[PDB]
Amino acid sequence: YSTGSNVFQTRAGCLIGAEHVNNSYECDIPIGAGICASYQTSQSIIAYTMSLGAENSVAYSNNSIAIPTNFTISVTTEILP
Amino acid sequence: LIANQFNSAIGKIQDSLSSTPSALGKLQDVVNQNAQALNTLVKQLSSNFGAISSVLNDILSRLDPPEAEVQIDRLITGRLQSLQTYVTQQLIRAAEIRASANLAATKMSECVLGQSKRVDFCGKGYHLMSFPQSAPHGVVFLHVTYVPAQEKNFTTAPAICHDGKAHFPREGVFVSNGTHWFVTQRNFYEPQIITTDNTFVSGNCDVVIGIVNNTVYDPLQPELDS
Amino acid sequence: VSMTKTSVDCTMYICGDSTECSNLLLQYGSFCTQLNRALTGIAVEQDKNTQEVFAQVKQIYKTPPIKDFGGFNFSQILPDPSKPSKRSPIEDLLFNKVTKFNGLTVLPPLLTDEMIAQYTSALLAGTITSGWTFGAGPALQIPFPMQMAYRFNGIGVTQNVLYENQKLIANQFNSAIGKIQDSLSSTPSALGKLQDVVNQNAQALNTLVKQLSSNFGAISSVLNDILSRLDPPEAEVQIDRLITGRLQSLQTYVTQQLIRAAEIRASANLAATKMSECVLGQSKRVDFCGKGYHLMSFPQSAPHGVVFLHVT
Ligand SMILES: *[C@@H]1O[C@H](CO)[C@@H](O[C@@H]2O[C@H](CO)[C@@H](O)[C@H](O)[C@H]2NC(C)=O)[C@H](O)[C@H]1NC(C)=O
Ligand SMILES: *[C@@H]1O[C@H](CO)[C@@H](O)[C@H](O)[C@H]1NC(C)=O
Ligand SMILES: *[C@@H]1O[C@H](CO)[C@@H](O)[C@H](O)[C@H]1NC(C)=O
Ligand SMILES: *[C@@H]1O[C@H](CO)[C@@H](O)[C@H](O)[C@H]1NC(C)=O
Ligand SMILES: *[C@@H]1O[C@H](CO)[C@@H](O)[C@H](O)[C@H]1NC(C)=O
Ligand SMILES: *[C@@H]1O[C@H](CO)[C@@H](O)[C@H](O)[C@H]1NC(C)=O
Ligand SMILES: *[C@@H]1O[C@H](CO)[C@@H](O)[C@H](O)[C@H]1NC(C)=O
């Protein structure tokens, strides 16, 4: 794809065919240098800075503790050659 | 309830393995890497490497042995280099797989054959069990782990000042629901009345920062009174 | 944790803009394709190493606006808003201490130094506020003196000791952090491992570039002079000799890179294990995390690596 269709410049290199969005999303296709691409919504390929996760501040207070009341017995699968 | 959670967890393992095609990506990648290595080694026979032909039978049939020897030597250099590259790549891959097999043996010994306190070694959470499951050229572990789920805020105090002597939780946490103070397990909210049995006294109320005033029930007193 | 993410264009390295050398290379088989595959595997492995070491946390945590941690001072390890890049003072000195286009490319890392510092800050905030609970479930708030009392309980010292020595312990922790600060500031070989990795990769690359300039038994090292001086018949054999030399040199580079990447992956797995068992929990393994009975650990992102401040 030559130039002239959603040309976007990132630190990885020239990116053609994806639109640069200002929002932050989980990384889907690792373009590089912190930029990921994904197929989102009509439909087009988007490029964005990856979102490391929901920025939640723990309500720390020198006086308060949080003890869980219920648990879950979760089974995790781990594959090893 | 724990039995139902465990059974549903196992069923979800089966469903997730069934539906997801990339569940066994590690083993499939190992097999694919080996297949690609063998395929490259086999396809290396088709390369001339600078000789007149890639098949040495045709070289011997066509040219006289004196001048054919240099072409056969070129073919030998090329194929020997290809074999050397394949063997070196296989040695490095065997080092990777031996590291992974030592890790798998360690996981077997420490999680199937016991309970491991190493964090995130066997499952995300407080590890409970682990079940090996044989897989083609590999092993699959079903790490049964304990994960807390429903948490609620509480007011905590490092010590309870009673009779001027600080009381500390023997094996628990001091928490309050605003009005009353309780000593509680660390990982599961179970409030008990503060008592000399679950608290060990050591020190004075002035030293501790954040100590709070409260009364520690003494089991002995009712027997004396009655 | 990770080594420089480099890729080498085999066809461009062995032969420049010339097409005759490319034709002579195509008859060597799939050597260049295999070398490119190996180098790309190494690059993706470096990205996986950094991911596995740092993205141990599910959600980016954040410290409270006011740092009232019972006297424990984390200013040297927590990010400072003043400087443009939110790196801690210790992270700043770690980054300060550590200090080619013949088909040679250096692919940028997938995780920018800024988001690596963001993972490090999230791990620090979770460790400070929630203790080790943020690695085994939902992050669970707890006052830091209480968390360090639990760590004392872990090492076999009853929590009496800390609450009765909170001021002295806080001063000792702050002074230890400050002395770590100054010892990193002064000693030149403090960050020897990361600098050794960087220097080794740079020396390998420079060796490859110099090997571009070797005769390898040919008439001359430069390609165009070989092409001009000789007719196509003898040019073919001279180019074949030069191709064998350059291919052997690049294969040596790729093999050494594979071995070095295996070593770096072993170190990155060790770093991931240290993060999991010492930042996300308190480990009873002896001498695994610091000389002494382990209390905590603080990750600090360093160029192409990680630094642990094992509080013992
Ligand atoms: C702890 O969690 C379990 C589920 O993880 C709860 O059990 C469920 O309770 C709901 C009530 O709305 C029922 O509809 C479900 O059938 C129950 N079982 C399961 C497997 O979901 C349990 O009540 C919780 N305990 C506490 C004290 O909150
Ligand atoms: C994204 O943010 C930058 C900086 O504020 C701004 O210049 C740009 O217009 C924004 N793009 C969109 C699509 O809003
Ligand atoms: C605890 O309190 C904080 C602020 O008061 C709040 O953000 C948090 O959600 C509370 N925790 C729970 C479990 O409600
Ligand atoms: C706290 O728990 C006690 C249990 O003994 C109960 O009597 C009291 O009403 C509770 N108070 C609040 C504010 O939840
Ligand atoms: C918590 O900090 C507040 C801030 O002023 C202070 O008033 C209070 O005494 C502190 N409590 C503990 C237990 O440290
Ligand atoms: C706790 O009670 C004692 C008397 O029993 C009193 O001297 C002290 O001031 C009280 N502490 C607080 C924090 O009110
Ligand atoms: C923590 O240390 C820094 C310098 O190391 C100092 O500026 C700051 O005031 C200290 N914090 C407290 C609460 O004393």
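In chain A, numbers come from Swiss-Prot; the residues present are 636-676, 689-728, in order.
Looking at the header, which is where the method is noted, we find electron microscopy, 3.1 Å.
Quick reminder: no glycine exception, Cβ is built from N, Cα and C everywhere.
The 10 Å shell around the Cβ of A:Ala653 (variant position) contains 22 further Cβ atoms across the protein chains shown. The DSSP secondary structure for A:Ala653 (variant position) is coil. Annotation of the natural variant A:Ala653 to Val in Swiss-Prot: In strain: 19B/501Y.
Per Swiss-Prot, natural variant A:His655 to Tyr is noted as: In strain: Gamma/P.1, 19B/501T, 19B/501Y, Omicron/BA.1, Omicron/BA.2, Omicron/BA.2.12.1, Omicron/BA.2.75, Omicron/BA.4, Omicron/BA.5, Omicron/BQ.1.1, Omicron/XBB.1.5, Omicron/EG.5.1.
Taking the Cβ of A:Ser673 (mutagenesis position) as centre and 10 Å as the limit, one finds 16 other Cβ atoms among all the protein chains shown. Swiss-Prot lists A:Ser673 to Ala among its mutagenesis entries, and the accompanying note reads: No effect on O-glycosylation by host GALNT1.
A:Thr676 (mutagenesis position) falls outside any helix or strand according to DSSP and counts as coil. Quoted from Swiss-Prot, the note on mutagenesis experiment A:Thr676 to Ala is: Partial loss of O-glycosylation by host GALNT1.
Taking a C-beta cut-off of under 8 Å and a sequence gap of six or more, A:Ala701 (variant position) has no contacts in its own chain. Secondary structure at A:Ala701 (variant position), taken from DSSP and collapsed to helix, strand or coil, is coil. Annotation of the natural variant A:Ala701 to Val in Swiss-Prot: In strain: Beta/B.1.351, Iota/B.1.526; the original residue is retained in the structure shown.
Sequence-distant contacts (6 or more apart, same chain, Cβ under 8 Å) of A:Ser704 (variant position) do not exist in this structure. Natural sequence variation is annotated in Swiss-Prot for A:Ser704 to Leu, with the remark: In strain: Omicron/BA.2.12.1.
Swiss-Prot lists A:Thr716 to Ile among its natural variants, and the accompanying note reads: In strain: Alpha/B.1.1.7. A:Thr716 (variant position) is surrounded by 13 other CB atoms, counting those within 10 A of its CB over all protein chains shown.
Of all the recorded positions listed here (A:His655, A:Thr676), it is A:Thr676 whose C-beta has the fewest other C-beta atoms within 10 angstroms. Filtering the recorded positions A:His655, A:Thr676, A:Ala701, A:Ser704, A:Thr716 for a Cβ under 8 angstroms from any Cβ of chain B leaves A:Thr716, in order along the sequence. Each of the recorded positions A:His655, A:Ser673, A:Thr716 was checked for a CB under 8 angstroms from a CB of chain C; none meets this. Of all the recorded positions listed here (A:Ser673, A:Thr676, A:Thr716), A:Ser673 has the Cα closest to the Cα of A:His655 (variant position). Cα of A:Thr676 (mutagenesis position) to Cα of A:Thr716 (variant position): a span of 39 Å. The two recorded residues, A:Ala653 (variant position) and A:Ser673 (mutagenesis position), show a Cα separation of 9 Å.
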